[PDB]
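The structure appears below as structure tokens.
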There are 2 protein chains.
Amino acid sequence: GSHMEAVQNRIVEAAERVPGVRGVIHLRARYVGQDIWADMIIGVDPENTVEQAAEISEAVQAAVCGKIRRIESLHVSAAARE
Amino acid sequence: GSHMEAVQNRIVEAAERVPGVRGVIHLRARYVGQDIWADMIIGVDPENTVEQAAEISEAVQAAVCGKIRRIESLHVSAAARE
């Protein structure tokens with residue numbers, strides 16, 4: 001839906017405002033009732049530690065869920081991006 | 001509607017993140033089709049100039065409309081608040 005594209009835009013913008021995010025590589029969002037469940041991959045510095053990449057991913061989870069209240073499940077993984 | 005309260009929450013938060021805003025005193029939002037038309041009053045420093053208060057109001061108009069894409073009309077006035 002178009003309202004869905006509005007939501008996906010908000011998710012991408014929210015994630016890209018988090019320190020350490022090198023773009024959103026992938027985002028799949030779906031409605032479960034009125035709730036959004038979503039899975040996303042962010043880009044990170046290949047020289048970040050795995051621990052740092054996990055910290056960024058968690059920061060993205062908190063930022064995105066803080067800004068888009070209809071999200072009730074959000075998984076964030078990371079991949080190296082230059 | 002409840003989705004309307006979500007929109008009003010987003011409007012208030014967006015406005016209160018603008019430098020110079022001393023809360024949202026009043027916000028009336030209504031749907032015109034799928035678009036939001038809204039009228040709001042912000043609080044400002046009573047010692048700001050009228051020109052400064054107009055600048056803050058314009059900054060609020062741009063910030064709110066930038067964050068909530070469904071808004072197609074937004075009027076922002078200001079009043080002194082301590």
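Sequential numbering from 1, following the chain as shown.
When the header is checked for method, it gives X-ray crystallography, 1.6 Å.
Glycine residues also receive a Cβ, built from the backbone N, Cα and C atoms like all the rest.
Here is what Swiss-Prot records for this protein:
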type    : residues                             : note
BINDING : A:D39, A:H75                         : Fe cation 1 binding site
MUTAGEN : A:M40 to L (Swiss-Prot position 250) : CTD behaves like wild-type
MUTAGEN : A:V50 to G (Swiss-Prot position 260) : Nearly wild-type magnetic response
MUTAGEN : A:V50 to P (Swiss-Prot position 260) : CTD dimerizes, binds fewer cations. Loss of magnetic response, still stabilizes MamB
MUTAGEN : A:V50 to R (Swiss-Prot position 260) : Loss of magnetic response, still stabilizes MamB, CTD dimerizes, binds cations, dimer interface is tighter and twisted
MUTAGEN : A:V50 to W (Swiss-Prot position 260) : Significantly reduced magnetic response, many fewer, much smaller magnetite crystals formed, still stabilizes MamB, CTD dimerizes, binds fewer cations
MUTAGEN : A:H75 to A (Swiss-Prot position 285) : Wild-type magnetic response, no change in magnetite crystal size, number or shape
In the structure shown, which of the mutagenesis positions A:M40, A:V50 has the fewest other Cβ atoms within 10 Å?
A:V50
Reduce the DSSP letter at A:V50 (mutagenesis position) to three states and note it down.
helix
Which residues in the same chain, at least 6 apart in sequence, have a Cβ under 8 Å from the Cβ of A:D39 (Fe cation 1 binding site)?
A:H26, A:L27, A:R28, A:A29, A:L74, A:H75
Where A:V50 (mutagenesis position) and A:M40 (mutagenesis position) are concerned, what is their Cα separation in Å, rounded?
17
Three-state secondary structure, A:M40 (mutagenesis position) (per DSSP):
strand
Row A:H75 (mutagenesis position), column other C-beta within 10 angstroms, all chains, value 12
